[PDB]
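Engineer: One structure coming up, written as C-alpha cells, with questions to follow.
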Amino acid sequence: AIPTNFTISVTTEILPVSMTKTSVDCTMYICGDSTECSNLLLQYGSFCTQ
Amino acid sequence: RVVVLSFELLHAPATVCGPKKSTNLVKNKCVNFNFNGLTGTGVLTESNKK
Ligand SMILES: *[C@@H]1O[C@H](CO)[C@@H](O[C@@H]2O[C@H](CO)[C@@H](O)[C@H](O)[C@H]2NC(C)=O)[C@H](O)[C@H]1NC(C)=O
C-alpha cells in the first residue's frame, strides 16, 4: 500500500518549564513579628535556614 | 465559702476588664498594642468594616 498524496499537519505540544519562585520568611508565618516566639524558635536551630 | 468566676476570653465585646489605664493611639507606626486584653504588635490604620 503506497501513498500518492500527503498532508502537512501542525500539532501543539505544551510543556511546563518553570514555577513561581516562592520564598518564605519563617518568623512571620510561624510567630508574626513576636520576639518571644522567635526566641523560643531559636531553640529549634537550623530548620528555617534549611 | 467558695466562688467560681466563669468567663470566656477574647471572643465577644468586653464590658468587664482589669484595672490597667488606657493610652493614646498612634497610627501608621508599628507599636505593641492591647485592645480589650487582645495584645499584639503591628501598625494600626483606619478601615471600613460593618
Ligand atoms: C493530492 O491531495 C491533495 C490534498 O491532500 C490535493 O489538494 C487538493 O486538490 C483538490 C483537487 O485538485 C483541490 O480542490 C483542493 O483545493 C486541493 N487542496 C488544497 C489545500 O488546495 C491534491 O490536488 C492531490 N493531488 C493529486 C495529484 O491528486
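Numbers in chain A track Swiss-Prot; the residues on display, in order, are 713-762.
How was it done? The header gives electron microscopy, 3.5 Å.
Yeah, the Cβs are placed from backbone N, Cα and C, and that goes for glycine too.
Quick paste from Swiss-Prot:
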VARIANT   A:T716 to I  In strain: Alpha/B.1.1.7
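What does the local environment look like for each feature on the list?
Structural biologist: In the three-state DSSP scheme, A:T716 (variant position) is classed as coil. Using a 10 Å Cβ-Cβ cutoff, A:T716 (variant position) registers 4 neighbours.
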